[PDB]
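**Q** Have a look at this one before I ask anything.
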Amino acid sequence: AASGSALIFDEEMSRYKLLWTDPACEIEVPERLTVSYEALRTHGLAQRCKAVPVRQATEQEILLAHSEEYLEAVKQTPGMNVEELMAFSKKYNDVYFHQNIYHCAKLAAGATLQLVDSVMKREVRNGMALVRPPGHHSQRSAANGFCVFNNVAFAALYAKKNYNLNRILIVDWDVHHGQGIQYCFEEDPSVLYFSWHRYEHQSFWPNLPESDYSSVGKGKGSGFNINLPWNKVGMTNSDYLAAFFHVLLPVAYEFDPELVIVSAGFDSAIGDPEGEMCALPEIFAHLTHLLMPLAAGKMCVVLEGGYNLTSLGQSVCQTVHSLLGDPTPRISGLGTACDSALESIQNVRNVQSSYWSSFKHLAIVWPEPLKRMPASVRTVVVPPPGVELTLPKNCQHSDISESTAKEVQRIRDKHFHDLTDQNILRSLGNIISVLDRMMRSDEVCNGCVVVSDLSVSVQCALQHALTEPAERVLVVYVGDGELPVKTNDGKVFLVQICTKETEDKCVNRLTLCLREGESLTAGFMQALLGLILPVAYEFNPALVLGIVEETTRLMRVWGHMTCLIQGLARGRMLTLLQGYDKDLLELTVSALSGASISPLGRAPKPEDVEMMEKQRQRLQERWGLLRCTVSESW
Ligand SMILES: [N][C][C][C][N][C][C][C][C][C][B+]([O])([O])[O]
Ligand SMILES: [K+]
Ligand SMILES: [K+]
Ligand SMILES: [Zn+2]
């Protein structure tokens with residue numbers, strides 16, 4: 001029922017700045033705020049987001065994560081001259097104070113709480129706050145690393161108290177370690193904290209042993225703190241997505257959070273002087289997109305770092321774009337993570353194996369991003385004739401025109417001479433016309449068509465896709481038969497989920513024979529996050545073809561599959577379901593349209609996880625993004 005996204009911002013938070021020479025804080029400028037908000041307005045994104053006003057965080061809220069002694073000291077900074085602010089700032093590590101910074105710090109915190117209440121009251125689906133100062137270095141009795149009050153720490157504690165939540169996920173993709181957040185929830189198993197960060201074997205600020213992968217949390221909350229230390233600069237999109245597919249997402253989906261909060265620092269993006277990483281601004285479109293199936297989309301993005309003003313504006317727009325549900329950009333050039341990334345991926349999964357099921361079995365210029373825009377109508381639905389269905393506001397039906405109708409006639413005489421059934425012939429007329437509207441017309445994004453004959457339906461859908469043209473087509477098929485899909489020219493990759501064990505010799509095919517049982521859904525999510533998504537992302541298809549046979553435990557997982565796989569091919573996925581299932585049809589259309597996805601809530605069987613790692617053994621040499629260990633030098 002929730003809909004819309006909140007952009008919380010105020011130009012007042014850009015009215016404090018550094019007043020003395022200090023190279024350790026020159027980069028933290030108020031223009032960070034003004035540049036990103038105007039980039040949002042230039043690209044029409046701010047106008048599409050509900051503008052919730054900012055608040056001052058009350059004293060009682062500040063005390064949720066900070067001591068009275070520290071709050072009292074900061075409260076005295078508006079009365080200091082610059083000499084007294086200099087002396088106050090040198091008592092902390094890499095942070096300056098301003099006559100207005102206490103004022104803005106309360107606003108940055110209140111803005112985060114305004115976002116939390118807007119999302120938890122269902123007044124919006126999600127949102128982002130553009131705050132300054134940052135927060136994730138702030139500690140209970142200390143300002144640290146440009147941070148005065150831990151904004152993200154407030155949101156989790158605030159959401160814990162006023163909405164009695166049991167599970168909150170904090171994802172810190174800033175290039176720095178959010179040690180303030182880790183310290184505050186170290187023993188809290190209700191707030192699962194994840195942060196990747198430039199570590200460089202503890203030689204990069206803040207130079208803490210606790211920033212390493214060793215720190216899994218303390219006491220009752222052990223295994224609820226996950227650090228992924230980057231030990232080399234120049235991390236790429238492949239490293240960031242390997243981090244998601246093989247660490248964060250497996251843990252995040254077993255945790256099943258009731259709310260997601262993102263410490264969104266964009267100093268991890270290309271060209272940032274502080275992070276010195278190499279991920280493109282488009283990567284945050286996918287980091288955002290891959291998280292939105294969690295907690296029914298309840299996601300609050302809070303700004304932290306990001307200092308290259310061009311790199312910063314581009315990354316902000318890519319995040320709000322995916323927040324609004326716009327199609328994701330195709331990511332080209334994906335491959336294996338570097339050896340150093342694979343080394344830290346390896347170590348985190350090993351130490352976390354005591355706590356998380358998906359691991360237990362182990363025991364400077366760049367191009368400007370292409371324009372992103374929602375389709376005129378996102379999803380087109382073709383139910384059987386005479387079946388009227390209630391459809392969301394961005395979903396239509398079908399009206400085959402003369403030229404499309406002649407194409408099915410040409411196809412019939414060539415490959416289907418005996419095909420006389422006029423019901424199949426209408427399905428092929430729709431398949432072509434919606435594919436025509438998805439690929440070339442750009443007015444439609446995706447679509448879903450109910451079919452009668454599976455064999456004929458797949459050929460026309462796939463063959464008409466390749467000549468339109470579609471450089472690559474990923475085919476995801478839930479069924480047991482064989483399909484008219486040739487997988488040798490490197491143009492097609494086939495994912496098959498079946499009930500019969502089968503051997504695969506082609507390295508462009510991935511068959512998963514998952515054991516039938518209660519285990520089915522937990523094992524499917526592991527193969528989705530750890531095998532299907534990494535391969536599909538490296539493949540970079542131009543189109544996704546979903547096929548479901550009539551012979552039903554797909555209901556639980558098919559929604560997240562449809563939502564997550566829409567990160568590929570700019571979200572242009574056409575689904576063919578054999579036979580009419582009102583619930584199944586309404587589920588895919590709901591997921592294809594960009595609606596909220598209902599959550600899941602065990603652990604899989606070793607018979608299945610072994611089948612999956614053998615698939616990984618068989619394919620990771622070709623598809624390096626599958627790798628979760630360092631390759632062995634011969
Ligand atoms: N170029 C010199 C900066 C060095 N001082 C530490 C940076 C703290 C980072 C804060 B944040 O990016 O997490 O917001
Ligand atoms: K981080
Ligand atoms: K924790
Ligand atoms: Zn940072």
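Counting starts with 1 at the first residue shown.
Structure method, as recorded: X-ray crystallography, 2.8 Å.
Note: Cβ is positioned from N, Cα and C throughout, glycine not excepted.
Feature list, courtesy of Swiss-Prot:
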BINDING   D22, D94, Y307  substrate binding site
MUTAGEN   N93 to A  No effect on steady-state kinetic parameters
MUTAGEN   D94 to A  No effect on steady-state kinetic parameters
ACT_SITE  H137  active site, proton donor/acceptor
BINDING   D174, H176, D267  Zn(2+) binding site
MUTAGEN   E274 to L  Affects substrate specificity, diminishing N(8)-acetyl-spermidine deacetylase activity by 20-fold and enhancing acetyl-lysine deacetylase activity by about 100-fold
**Q** Restricting to the record's substrate-binding residues (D22, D94, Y307), give me the longest CA-CA distance in Å as a whole number.
**A** 16
**Q** Could you give the Cα-Cα distance between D174 (Zn(2+) binding site) and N93 (mutagenesis position), in whole Å?
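**A** The separation of the Cα atoms works out to 18 Å.
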**Q** For the recorded positions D22, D94, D174, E274, which Cβ has the most other Cβ atoms within 10 Å, all shown protein chains included?
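**A** That would be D174, with the highest Cβ count within 10 Å.
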**Q** Cβ within 8 Å of the substrate site centroid (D22, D94, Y307 excluded): which residues?
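**A** Checked against the 8 Å cutoff, the neighbours are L18, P23, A24, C25, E26, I27, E28, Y96, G145, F146.
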**Q** Please give me the recorded positions out of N93, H137, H176, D267 that lie within 10 Å of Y307 (substrate binding site), comparing Cα atoms only.
**A** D267
**Q** Between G601 and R602 the model skips 2 residues. Roughly how many angstrom lie between the two CA atoms, to the nearest whole number?
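**A** Once the 2 missing residues are skipped, the Cα atoms sit 8 Å apart.
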**Q** Do me a favour and check the Cα-Cα span between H176 (Zn(2+) binding site) and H137 (active site, proton donor/acceptor); whole Å is fine.
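**A** So the Cα of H137 (active site, proton donor/acceptor) lies 9 Å away from that of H176 (Zn(2+) binding site).
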**Q** Near ligand 1, which of the recorded positions show up if the criterion is a Cβ under 6 Å from one of its atoms? Options: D22, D267, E274.
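**A** List returned for ligand 1: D267, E274.
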**Q** Looking only at C-alpha atoms, tell me how far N93 (mutagenesis position) is from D22 (substrate binding site), rounded to the nearest Å.
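**A** If we compare the Cα positions of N93 (mutagenesis position) and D22 (substrate binding site), the gap is 12 Å.
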**Q** Among the recorded positions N93, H176, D267, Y307, which residue has the fewest other Cβ atoms within 10 Å of its own Cβ?
**A** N93
**Q** If the criterion is a C-beta within less than 6 angstroms of any ligand 4 atom, which of the recorded positions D22, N93, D94, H137, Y307 pass it? List them in sequence order.
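**A** Listed by sequence, the hits amount to none.
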**Q** Applying the rule Cβ within 8 Å of the centroid of the Cβ atoms of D174, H176, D267, what extra residues of the same chain belong around the Zn(2+) site?
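**A** After dropping the recorded site residues, what remains is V175, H197, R198, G265, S268, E274, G275, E304, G305, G306.
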**Q** Cα of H137 (active site, proton donor/acceptor) to Cα of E274 (mutagenesis position): how many Å, rounded?
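**A** With the alpha carbons as reference points, the distance is 15 Å.
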**Q** Other than its own, how many Cβ atoms are within 10 Å of the Cβ belonging to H137 (active site, proton donor/acceptor)?
**A** 29
**Q** Starting from the Cα of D22 (substrate binding site), work out which of the recorded positions (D94, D267, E274) are within 10 Å.
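**A** Passing the 10 Å Cα cut: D94.
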